[PDB]
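One structure is given here, and the rest of the page talks about it.
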Amino acid sequence: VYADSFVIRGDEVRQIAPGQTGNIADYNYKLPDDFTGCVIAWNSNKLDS
Amino acid sequence: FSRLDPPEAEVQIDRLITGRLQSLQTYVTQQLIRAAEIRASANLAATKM
């Protein structure tokens, strides 16, 4: 197992998926085409904001 | 590969890979039967001559 952790904007939460381009996955953090495993996304307006 | 997102595109091109493979399989099968009726006539010519 190989974990990850970061905090992004709520508009681009669907930008993370494999094969999607943009600016976050084009400059900061890309996922492979053959990505096995998955993400856990939840709102955190109470804590991080 | 340009418009479709990459994992879905792989689904839509499975039609074209097996669509042309069925076209070659059908074409080869007709030549296998058609070569049998020529060898039935090549052996008739080799018997007549």
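For chain A, we keep the numbers from Swiss-Prot: what you see runs 395-443, in order.
If you check the header, you will see the structure was determined by electron microscopy, 3.6 Å.
Just so you know, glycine gets a Cβ as well, placed from its N, Cα and C.
Annotation of the natural variant A:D405 to N in Swiss-Prot: In strain: Omicron/BA.2, Omicron/BA.2.12.1, Omicron/BA.2.75, Omicron/BA.4, Omicron/BA.5, Omicron/BQ.1.1, Omicron/XBB.1.5, Omicron/EG.5.1; complete loss of interaction with host integrins; the original residue is retained in the structure shown. Here the Cβ of A:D405 (variant position) has 8 other Cβ atoms within 10 Å, regardless of which shown protein chain they belong to.
Among the natural variants that Swiss-Prot reports, A:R408 to S is described with the note: In strain: Omicron/BA.2, Omicron/BA.2.12.1, Omicron/BA.2.75, Omicron/BA.4, Omicron/BA.5, Omicron/BQ.1.1, Omicron/XBB.1.5, Omicron/EG.5.1. Counting every protein chain shown, the number of other Cβ atoms lying within 10 Å of the Cβ of A:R408 (variant position) is 10.
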